[PDB]
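Below is one structure, written out as structure tokens; comments come after it.
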Amino acid sequence: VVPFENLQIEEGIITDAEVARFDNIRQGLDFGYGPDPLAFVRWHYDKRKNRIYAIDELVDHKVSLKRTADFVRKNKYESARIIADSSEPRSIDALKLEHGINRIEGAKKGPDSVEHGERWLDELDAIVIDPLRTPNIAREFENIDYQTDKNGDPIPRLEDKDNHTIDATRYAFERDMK
């Protein structure tokens, strides 16, 4: 009925000292399309505790690959891999060959992996988000609901709306699932 009961959301819940230690980084990127924003996410993965921690994000409705690469470079996030929305193969090429983001690769998983990937996220012990650091991730994860059928009952598919950072997060963790 309610997804992501596992959410741990509170201002200040991730300290500067913690961000300093996190060293199992996962990054995802959705390019946006039509009015939908580009959404870059960076997380830390504690595999033993089955937790993920949101570190940073960039959400931009006025999509600029230049601005995205500048943000990634500025924060020295270039050294960790970015798994990106594979529907824009030339945007990936652009970030690599034009903007020097070398560790970007297309998401290997296809459109039929969506429900699986969302379920994987929902089955984590905790998804830990500090709205002071990642306000968009916080808002989207808190407010996302299940889709529903004729009979008006929830199906195990999240709404495909206001979910741009959730998509980016799926890509970021695609290699960690099963």
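Residues displayed in chain A correspond, in order, to Swiss-Prot positions 237-414.
Note that Cβ sites are derived from N, Cα and C of the backbone, with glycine treated the same way.
Pulled from Swiss-Prot:
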MUTAGEN   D266 to N  Complete loss of endonuclease activity
BINDING   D266, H400, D403  Mn(2+) 2 binding site
BINDING   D266, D321  Mn(2+) 1 binding site
MUTAGEN   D321 to N  Complete loss of endonuclease activity
MUTAGEN   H400 to A  Decreased endonuclease activity
MUTAGEN   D403 to N  Complete loss of endonuclease activity
VARIANT   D412 to N  In isolate Ts10M; temperature-sensitive
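In this structure, of the recorded positions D266, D321, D412, the smallest number of CB atoms within 10 A of the CB marks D412. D412 (variant position) and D321 (mutagenesis position) are 17 Å apart (CA-CA, integer value).
When other Cβ atoms within 10 Å of the Cβ of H400 (mutagenesis position) are tallied across all protein chains shown, the result is 25.
Apart from the site residues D266, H400, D403, the chain places the Cβ of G264, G268, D272, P273, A275, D321, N399, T401, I402, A404, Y407 no farther than 8 Å from the centroid of the site's Cβ atoms, the recorded Mn(2+) 2 location. Every protein chain shown contributes to the tally, and the Cβ of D403 (mutagenesis position) ends up with 23 other Cβ atoms within 10 Å. Cα distances from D412 (variant position) to the mutagenesis positions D266, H400, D403 are smallest for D403.
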